[PDB]
Number of protein chains: 2
Amino acid sequence: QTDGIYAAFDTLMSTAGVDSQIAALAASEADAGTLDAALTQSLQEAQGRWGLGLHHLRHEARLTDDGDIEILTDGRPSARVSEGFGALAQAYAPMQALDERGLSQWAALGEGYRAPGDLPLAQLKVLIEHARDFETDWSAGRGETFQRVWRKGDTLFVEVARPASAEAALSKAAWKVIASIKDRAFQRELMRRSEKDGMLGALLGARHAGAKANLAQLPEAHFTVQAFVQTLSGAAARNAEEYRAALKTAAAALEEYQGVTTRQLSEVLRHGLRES
Amino acid sequence: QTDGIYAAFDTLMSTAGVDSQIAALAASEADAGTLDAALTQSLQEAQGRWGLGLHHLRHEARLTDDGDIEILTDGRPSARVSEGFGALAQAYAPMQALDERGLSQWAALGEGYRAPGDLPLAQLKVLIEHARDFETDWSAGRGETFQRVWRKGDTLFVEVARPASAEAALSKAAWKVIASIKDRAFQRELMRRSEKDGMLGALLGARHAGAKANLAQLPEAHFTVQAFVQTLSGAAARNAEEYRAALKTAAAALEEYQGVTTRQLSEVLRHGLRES
């Protein structure tokens, strides 16, 4: 079952585009310290990517004594992997204040002034080059994306997000799945069902019950890629050119990773009908 | 001997235009806590006004076990009032980092970024409105003045200073005093003497033999008004017009207080010792 926990952690990390390699690393039978460090680093990256807004908490992941994996927030264990991925989502639930747009209203540095996202570029350049610490609120960018940026100590962070609840990403994958069906009778059946059950309810009802339960057990129903965070340090943390380069890089990373997740989800949904 | 302590404190605070009123406070049977609070408030005012560059340290003043007053800098007693004014001056000496112009080189927020001393006002307004914490270096103002500004949390500070070592202020006051002279021959002789003995000494050359010694025992022998700090809070701390108005207010207050010091010192030198 231990390799099961390793694989499950890898599955959850891959939903945020993190090549965890935890199974491959504990396959080398490394010490507890190395595995815990990898767990924590991967968890932090995935937290930055999922767009949960929890930059104001310190996220850690560690190996327990009974063979489970425990997640921790500010040193307080939130949940355990065996509890269930749905349990993990429900645990993180009250720790969020997402608005209608789906964007974290919590600040990253804690309490303090937050310049509005509408700030023109020049003022932002001044803040980056000369201010000490600061944070801007979300501002819309091309492609219906949103962006914010904040400096903590010597590290600048740029977050670019296009919110999509897990259900919405599954819906996008379902549209991609329907588009590719060639047996037109089945396609028309799904279209018939959609008008009342949503594209999702339709597609998922086309699956057999075992596939429905499997989906219920997967992480993809709760976690998907929603944002990317790029970090600069040192002098680069106070350079306008590097800031713009990092912003565009983060936008491209979001595009690429979201496309990858959509393809993966499309394949997962397809696998639920091939054997039905 | 107790009353002399409060009188000396009041006179020392009068060197910075701060009417301490500690003597009247202790006379009216105030608790030790109130005495301590008033002492520290007045001392911090005079510290912001003396232009010693030690805003980066928390100053305290308390009443001791033997009935004296003890001055502490970050908890370390520098000197007690009875020890003498020159004692306190030499105790303050080691922590100074005055440059060739006589202006503080120390930072005010501690380690961290500091804006340049030529930052265009357009960027400065952005900093005031939108940064969280910031501090600029000294930038020259009109009439040999110098100005700097910094925000800490919710409080914005603007300091305007013109360098003047105590002895330099005494010299300028003596210049005024001899300028008022009516007998041309006396004026010429005093001006001739100053070219060698220093103007202050030349003026003191016509008085009781006490003269120099008695003047050295006065507060002004080691303290003079070099700077003024104006503080804003709340939304005012993030308003450009308020910043400009506060800069003007601080400059005007500097001018007024330095003029009062000059006038009072000139008359004092005119009559002087009168030790009784």
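Note that chain B is numbered according to Swiss-Prot, with residues 25-300 shown in order.
We read in the header that X-ray crystallography, 3.7 Å was used to get this structure.
Backbone N, Cα and C define each Cβ position, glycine as well.
As a published mutagenesis entry, B:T88 to A appears in Swiss-Prot alongside the note: Strong decrease in phosphorylation. Lack of phosphorylation; when associated with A-128 and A-160. Here Swiss-Prot describes B:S128 to A as a published mutagenesis experiment; the accompanying note says: Slight decrease in phosphorylation. Lack of phosphorylation; when associated with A-88 and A-160. Listed in Swiss-Prot as a mutagenesis experiment, B:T160 to A is described as follows: Slight decrease in phosphorylation. Lack of phosphorylation; when associated with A-88 and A-128. For the mutagenesis experiment B:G165 to E, the note given by Swiss-Prot reads: In KH311; loss of radiation resistance and DNA-binding ability.
Cβ neighbour count within 10 Å across all protein chains ranks B:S128 highest among the mutagenesis positions B:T88, B:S128, B:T160. When other Cβ atoms within 10 Å of the Cβ of B:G165 (mutagenesis position) are tallied across all protein chains shown, the result is 17. Each residue contributes its Cα atom, and for B:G165 (mutagenesis position) and B:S128 (mutagenesis position) those atoms are 16 Å apart. When secondary structure is read from DSSP and collapsed to three states, B:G165 (mutagenesis position) falls in the coil class. Looking at B:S128 (mutagenesis position) and B:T160 (mutagenesis position), their Cα atoms lie 12 Å from each other.
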